[PDB]
Amino acid sequence: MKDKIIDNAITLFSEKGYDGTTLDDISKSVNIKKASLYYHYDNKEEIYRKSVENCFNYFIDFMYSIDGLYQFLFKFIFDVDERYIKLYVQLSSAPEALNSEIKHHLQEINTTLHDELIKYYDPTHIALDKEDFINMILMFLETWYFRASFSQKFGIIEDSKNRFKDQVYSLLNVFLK
Amino acid sequence: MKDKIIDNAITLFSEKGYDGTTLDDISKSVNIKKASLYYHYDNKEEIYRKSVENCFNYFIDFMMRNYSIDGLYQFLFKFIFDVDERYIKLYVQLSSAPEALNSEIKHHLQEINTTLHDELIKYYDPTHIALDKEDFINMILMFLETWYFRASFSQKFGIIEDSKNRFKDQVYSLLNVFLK
């Protein structure tokens, strides 16, 4: 039941935001009463803390030729669930008591990603210097986190997965030989 | 009074979200009784709608009031440094807005993307930029979208990696690569 609660809370928090999600919403999703969720399992802030922990573990788990770099980006676009991306973007509204623990998780994610990108950086195949390459890729990822947070909700074609992939691949074709 | 109420509601909705903000919070922010909000609005949903419309107007005004290559560096610098954080935060939270606003928000999002695209592309000059026009505009639009993400995180967590100056320096370094 605990796993089912966290799985459904991630869906709900991503759709409505922390402030817009109630214990009644979460409890109804797993067929229990709102007071039973609170007393048998956890208050809302702790369910959110556990959902965010599951989110960071999902992104850590998820994570060196040029073809390999294209595939890393393809998987990020097509294999990463938008509810986890949306939950991640929404961290900027997290309850204040969780600020420090979330900041630590963000710093770890950022370091891990940087270290992976350094493994792909090869100036014999990339016409950017190291920092510009790393920064460009990080901007592609952050752009997708932004677009995916809007994509499903509004279905605007400009925010779609294949349009993003094709814009990114066009730019990579220019800088990666 | 309406300008005051909306300015204050944007601050509250950006910080607490739609459901997290109450009419009492809004009325208290401008020093009036809750009942007095009804001289101008019918409910919280309408105040949020007006707040979102104000938000879109703010971004269009900003983009249109802020075409040489150095003018492009300046545009980007001003977007990063001068766009009000509360508006970026309200904007990113539009994907979790009340269902009744879905079509209105969708259409405004489409209009802002078209406006930015059409405005920023005026800075394209093939004698100076090595990228073609399409790749140039797509990359510039991604710098703007990346800032919505970074600004929200920098404000909340203070991660140096997300700061105004750091981002501006990374953007300038990429613009330099794009120039011949």
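We number chain B the same way Swiss-Prot does; the residues here are 1-66, 71-184, in that order.
Determined via X-ray crystallography, 1.3 Å.
Keep in mind that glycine also has a Cβ here, set from the backbone N, Cα and C atoms.
Pulled from Swiss-Prot:
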DOMAIN    B:1-59  domain 'HTH tetR-type'
MUTAGEN   B:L23 to V  6-fold increase in DNA-binding affinity
MUTAGEN   B:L23 to T  One-third decrease in DNA-binding affinity
MUTAGEN   B:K33 to S  5-fold decrease in DNA-binding affinity
MUTAGEN   B:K33 to E  No DNA-binding and loss of repressor activity
MUTAGEN   B:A35 to P  5-fold increase in DNA-binding affinity
MUTAGEN   B:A35 to G  2-fold increase in DNA-binding affinity
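Look at B:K33 (mutagenesis position): DSSP puts it in coil. Cα-Cα distance from B:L23 (mutagenesis position) to B:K33 (mutagenesis position): 10 Å (rounded to the nearest whole number).
Counting other Cβ atoms within 10 Å of each Cβ, the mutagenesis positions B:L23, B:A35 show the lowest value at B:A35. Every protein chain shown contributes to the tally, and the Cβ of B:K33 (mutagenesis position) ends up with 10 other Cβ atoms within 10 Å. Once the 4 residues left out of the deposited model between B:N66 and B:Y71 are set aside, the two flanking Cα atoms are found 10 Å apart.
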